[PDB]
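Asker: Dumping the structure here so I can ask a few things about it.
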Amino acid sequence: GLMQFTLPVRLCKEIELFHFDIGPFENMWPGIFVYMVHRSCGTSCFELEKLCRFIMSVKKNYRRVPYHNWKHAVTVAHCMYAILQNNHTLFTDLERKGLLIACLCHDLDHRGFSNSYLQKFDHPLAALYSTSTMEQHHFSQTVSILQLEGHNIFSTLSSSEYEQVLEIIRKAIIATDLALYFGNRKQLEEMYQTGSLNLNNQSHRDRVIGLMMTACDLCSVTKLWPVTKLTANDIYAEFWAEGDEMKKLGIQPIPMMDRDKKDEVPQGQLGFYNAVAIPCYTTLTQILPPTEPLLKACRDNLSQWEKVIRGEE
Ligand SMILES: Cc1oc(-c2ccccc2)nc1CCNC(=O)Nc1ccnn1-c1ccccc1
Ligand SMILES: [Mg+2]
Ligand SMILES: [Zn+2]
C-alpha cells in the first residue's frame, strides 16, 4: 500500500523521456515496469503480489530470441508509459491499466518468425489463426497467464470493466500486426484531415490506440543513434535466421531476410523509415501533439542511415 518503487536518480529522470533505454540489467526491468504502472495508473490499480506474479509469468513465457524477447516487451511498455504520461487527461482509468499490460504481453511466446514463415512452414498456429497468426496467439497467451491462480491482476474490476479491459488488450495486441497498420494509419490520416476524427467515437479511439501500439512497437527507431543501430543487429539476426529457414523450405527469401544481401541493409532501413516509421509518427503527432519527440528522434535516425549510405559512417 505505502510501498513505492523508486529508481536511481538518472533513471527516475530519463524514464520520463521517450528515448529512454531500459539498460542491460535484466533484474531491474520488472521494477522499472512496476514503477511505470504506479506513476501511470496509481499504487491502487493492481495488488502488488498479483502484479509481481503476473510480470514473472509473462517474463517466463518470452523466449531467448535475439529481438522478440523480454527486453522488447518492457521497451514497448515504456514507450506506451511515455505517450500516456504526456497525454494525461485523454485516456480513461481502464485504458492506462489495459495498454501497459497489452504492451508487456504483445509478443508473448514469439519464436522470432513472421506470420508469412508460419504460413509457408504450415505451422499449426497458421491453421488455428488464418490472419494475424502470432498476434492472436500472443493474446491467447495473455488470457492463459491471467487465468493462472493468483495471477488475475484485474480481479477487483466489475464484470463489465473486466470485459472492457480484455477487449482493449485484444484490439491493442492484434493492432501490433504491421500488415494491419497501413490501412489503420491511412483511415486515421483521412479522418484527421477531413476533420471527422472524434475521440468520443469508440471505433475512432480503437484506431488511435492501434496507431499508439504500432508507434510503441517500432520505438527502436526513436532511440538515440547508438541504441537504434545496435537494436538493428538483433532485428536482422532474426530476419536472417528466418531467411535461412525459407531456403531450407526451398524458397528464396525476400532480400531483407537474406544474410548474403547484408550490403543492402542501409537502403532497406531508408525504405522502412520512409514507408512505415515516418508516416506512423507523423500521424501520431497530428492526433497527439505531445508525441512529437518520437517523430523528431525518428527523423534524426533517418538522417543517420542516410549518412551510413554516403560512407560518412
Ligand atoms: C522494409 C525493409 O527492407 C529491408 C532490407 C534490408 C536489407 C536488404 C534489403 C532490404 N529492410 C527493411 C526494414 C527492416 N525492418 C525493420 O527495421 N523493422 C523494425 C524496426 C523497428 N522495429 N521493427 C520490426 C518490425 C516488425 C518485425 C520486426 C521488427
Ligand atoms: Mg509482434
Ligand atoms: Zn513487438
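Numbers in chain A track Swiss-Prot; the residues on display, in order, are 724-1036.
Method of determination (from the header): X-ray crystallography, 2.2 Å.
Cβ from N, Cα, C; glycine included.
The annotation active site, proton donor is assigned in Swiss-Prot to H791. Positions annotated as 3',5'-cyclic GMP binding site by Swiss-Prot: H791, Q992. Annotation comment: Swiss-Prot describes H795, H829, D830, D940 as divalent metal cation 1 binding site, evidence class experimental evidence. Swiss-Prot gives this note for the published mutagenesis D830 to N: Reduces activity 1000-fold. One mutagenesis experiment named in Swiss-Prot is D830 to A, and its note says Loss of activity and of zinc binding. For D830, the entry in Swiss-Prot reads divalent metal cation 2 binding site.
In terms of burial and nearby residues, how do these features look in this structure?
Answerer: DSSP assigns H791 (active site, proton donor) to coil, not to a helix or a strand. Counting Cβ atoms from all protein chains shown, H791 (active site, proton donor) has 23 others lying within 10 Å of its own Cβ.
The Cβ of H795 (divalent metal cation 1 binding site) has 23 neighbouring Cβ atoms from other residues within 10 Å, across all protein chains displayed.
Within the same chain, the residues at least 6 positions away from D830 (mutagenesis position) whose Cβ sits under 8 Å from its Cβ are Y785, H791, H795, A796, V799, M857, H861, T899, listed in sequence order.
For the recorded site, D830 (mutagenesis position), the DSSP three-state label reads coil.
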Asker: Report the same-chain neighbours of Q992 (3',5'-cyclic GMP binding site): residues 6+ apart in sequence with Cβ closer than 8 Å to its Cβ, ordered by sequence.
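Answerer: Within the chain, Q992 (3',5'-cyclic GMP binding site) has Cβ neighbours under 8 Å at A955, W1028, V1031.
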Asker: I'd like to know which of the recorded positions listed (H795, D830, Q992) lie near ligand 2, counting only a CB under 6 Å away.
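Answerer: Near the molecule: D830.
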Asker: Excluding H795, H829, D830, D940 themselves, which residues in that chain have a Cβ inside 8 Å of the centre of the Cβ atoms defining the divalent metal cation 1 site?
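Answerer: Same chain, not in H795, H829, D830, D940, Cβ within 8 Å: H791, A796, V799, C826, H833, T899, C939.
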Asker: So which of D830, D940, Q992, listed as recorded positions, have a Cβ under 6 Å from an atom of ligand 3?
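Answerer: Cβ under 6 Å from ligand 3: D830, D940.
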